[PDB]
Every structure is written in C-alpha cells, then in structure tokens.
Amino acid sequence: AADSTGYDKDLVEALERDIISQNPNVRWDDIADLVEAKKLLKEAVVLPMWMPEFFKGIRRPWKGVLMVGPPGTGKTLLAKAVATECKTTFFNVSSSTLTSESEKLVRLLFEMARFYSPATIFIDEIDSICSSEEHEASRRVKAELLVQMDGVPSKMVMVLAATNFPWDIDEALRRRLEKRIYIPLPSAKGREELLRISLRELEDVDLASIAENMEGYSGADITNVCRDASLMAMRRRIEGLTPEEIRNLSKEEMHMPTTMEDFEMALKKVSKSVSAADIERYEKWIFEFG
Ligand SMILES: Nc1ncnc2c1ncn2[C@@H]1O[C@H](COP(=O)(O)OP(=O)(O)OP(O)(O)=S)[C@@H](O)[C@H]1O
C-alpha cells in the first residue's frame with residue numbers, strides 16, 4: 001500500500017482509515033433472499049475478471065452497476081461480497097464523505113483505486129450527488145465523478161453504487177451506471193433464511209410465523225429485532241432484581257433460551273417503514289430502466 005501524491009496527506013490518510021479495506025469479507029451465503037441479483041452481479045462484474053478476452057462482442061457493456069431499492073435490503077452486503085470473491089481492494093464511499101476543493105476527494109479516490117490494482121468502488125446513497133452557493137459544491141463534484149467513471153487484466157476498477165431514491169438520477173448519470181438491479185425487501189422464503197443466518201448460534205413454524213409477521217420489513221429491521229429479542233429474555237427476568245453484586249461472572253447460568261414472547265415484544269418497537277406506495281415507485285423504475 002505505497003503511493004506518490006500531490007495532495008494533502010490529511011485527505012490521503014482519511015481515505016486510508018475510512019474508505020479502504022481489503023480484509024473485510026462477506027460470503028454470499030451470509031446474504032439471504034437474493035438468488036437472482038447474485039447471478040446478475042456475478043455476470044456484470046465477477047466473471048468478466050475471470051475470463052476477460054472471452055468477452056468480445058458480448059463484452060458486458062456494463063461499466064458500473066446501480067442497485068436500487070429501499071433502505072437495508074442487502075445492497076452494501078452484495079457490494080462487499082463481490083470484493084471478497086474478486087479479492088480486490090474495497091472502497092466503501094458515501095456521498096456524504098464526498099460533499100462535507102471537495103472535488104479533489106473524488107479525483108483522489110479513483111486515482112487511489114487505479115494504483116491499488118484491482119479495486120471496487122461502492123458509492124452509497126448516490127441519489128444525493130445532485131439536488132445556491134452550497135448546491136454549487138455538488139455540481140462540481142458530480143462533474144468530476146462523471147469524468148472519472150469513464151476511466152473504467154488486474155488493473156481493473158469496478159464502480160458499484162446504491163440508491164433509495166433512483167428517480168433522482170439524470171440521463172448524464174445514467175450513462176455511467178449501465179446495469180441496474182432491483183434489491184427488494186426480503187420475500188417470505190427470503191425473510192426466513194435471514195433469521196436462520198442471525199439466530200444460528202442462539203438459544204421453523206416458529207420462525208415462519210416470525211417471518212410471516214414481518215411482511216414489508218427490511219433486512220436491517222429484522223436483524224435488529226433479533227438483536228433486541230435475543231437480548232430481551234435475560235434482562236427482565238435473570239437480572240430484573242438488579243443486584244449489582246450478585247451479577248458477578250456466574251456463567252453456569254448461561255442458558256437463557258430466548259422465547260417467542262420476546263420476538264413479539266421486539267416486533268412492537270418499530271413499525272413498518274416502507275409503504276406499498278413507496279414500492280410502487282421501485283416497481284415502476286426498474287420497469288423501463290432495467
Ligand atoms: N439480505 C440480507 N442478508 C443479511 N443481512 C442483511 C440483509 N439485508 C439487510 N441486512 C442488514 O442490514 C445491512 C445490509 O446492507 P444494506 O444496509 O442494504 O446496504 P445499504 O442499504 O446501502 O446500507 P445503508 O442504508 O447506508 S445502513 C447489514 O449490516 C445487515 O445486518
């Protein structure tokens with residue numbers, strides 16, 4: 001990880017600590033409910049690295065990928081999953097990081113991926129790149145993203161991106177993200193697999209009930225419920241008396257099987273976030289843009 005610069009080492013270091021990672025890994029197993037998207041990704045990005053000269057007049061015209069969908073449905077997880085298959089250096093970039101002159105980060109980001117051999121750039125929440133003197137910050141940055149993105153054999157740089165609000169992306173920005181993919185909320189079989197992933201070290205119609213009680217919850221919400229519920233059992237009972245002394249390390253009493261009541265209490269905390277009216281918009285966007 002050694003590079004020449006004409007930049008502020010402050011900016012260069014921020015990037016190194018926050019954006020760049022190589023060891024961070026995500027197996028495809030660990031992502032549930034996306035069997036079709038995984039195929040699409042693997043074709044657009046992974047396979048083209050395994051057989052480059054094989055792609056000629058079927059070369060994947062896709063330069064970058066846009067994944068579309070509501071919050072917390074596995075989009076970042078998929079992006080990480082590619083970088084671990086391909087053993088590339090992973091750049092997890094927010095669009096907030098880009099905004100905070102402010103352009104130079106974008107030019108640096110790509111200039112760092114270029115040197116860092118095979119890279120994968122993932123630009124989260126790229127809706128926000130667009131939309132008086134403050135909005136001028138965003139127009140100069142969008143300008144530099146579109147110039148850099150055209151810069152896309154093991155010197156390969158991949159450009160994945162993600163948005164909750166796809167309808168806020170103009171034609172100029174569409175040309176750069178040729179492949180589009182819908183990452184919906186988990187299906188009934190999808191939501192049940194997600195629970196198998198999260199509850200695997202803890203404590204079916206039980207979990208199908210739970211899965212069937214979700215119905216419009218994102219993968220992130222379901223994971224939290226498990227976190228909460230998993231934690232709920234022992235609190236109210238085992239240390240409900242709150243004896244500071246007594247709660248010493250008495251790990252003999254470790255088995256505290258988490259109940260159904262817990263998952264029903266956990267469910268009450270957060271109510272469904274994404275309306276069927278919101279999903280209408282996603283359904284429509286991939287209609288014409290996929
Ligand atoms: N299909 C899934 N399989 C496993 N975990 C999931 C899944 N979907 C969501 N999650 C949870 O929520 C995160 C999924 O990544 P995503 O949140 O979709 O990426 P994102 O939607 O761009 O992220 P945000 O919105 O910036 S927090 C993980 O940390 C998981 O705990």
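Heads up, residue numbers simply count up from 1 along the chain you see.
So how was this one determined? The header says X-ray crystallography, 2.9 Å.
The backbone N, Cα and C atoms fix where each Cβ goes, and this holds for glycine too.
In three-state terms derived from DSSP, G72 (ATP binding site) belongs to neither a helical nor a strand segment and is classed as coil. Of all Cβ atoms in the shown protein chains, 21 besides its own fall within 10 Å of the Cβ of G72 (ATP binding site). Here Swiss-Prot flags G69, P70, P71, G72, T73, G74, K75, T76 as ATP binding site.
For the mutagenesis experiment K75 to A (Swiss-Prot position 255), the note given by Swiss-Prot reads: Abolishes ATP dependent microtubule severing activity and localization to spindle poles. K75 (mutagenesis position): 25 other CB atoms within 10 A of its CB, across all protein chains.
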Worksheet item: Among the binding-site residues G69, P70, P71, which have a Cβ atom lying under 6 Å from any atom of ligand 1?
Response: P71
Response to the item:
For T76 (ATP binding site), the nonlocal same-chain Cβ neighbours (under 8 Å, six or more residues apart) come out as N92, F122, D124, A162
Worksheet item: Ranked by the number of other Cβ atoms within 10 Å of their own Cβ, which of the binding-site residues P71, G74 ranks first?
Response: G74
Worksheet item: If you count Cβ atoms within 10 Å of the Cβ of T73 (ATP binding site), leaving out that atom itself, what do you get?
Response: 26
Worksheet item: In sequence order, which same-chain residues at least six apart have a C-beta under 8 angstroms from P70 (ATP binding site)?
Response: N164, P184, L185, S218, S273, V274, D278, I279, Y282
Worksheet item: In the same chain, which residues outside the set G69, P70, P71, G72, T73, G74, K75, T76 have their CB within 8 A of the centroid of the CB atoms that define the ATP site?
Response: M67, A162, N164, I183, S218, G219, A220
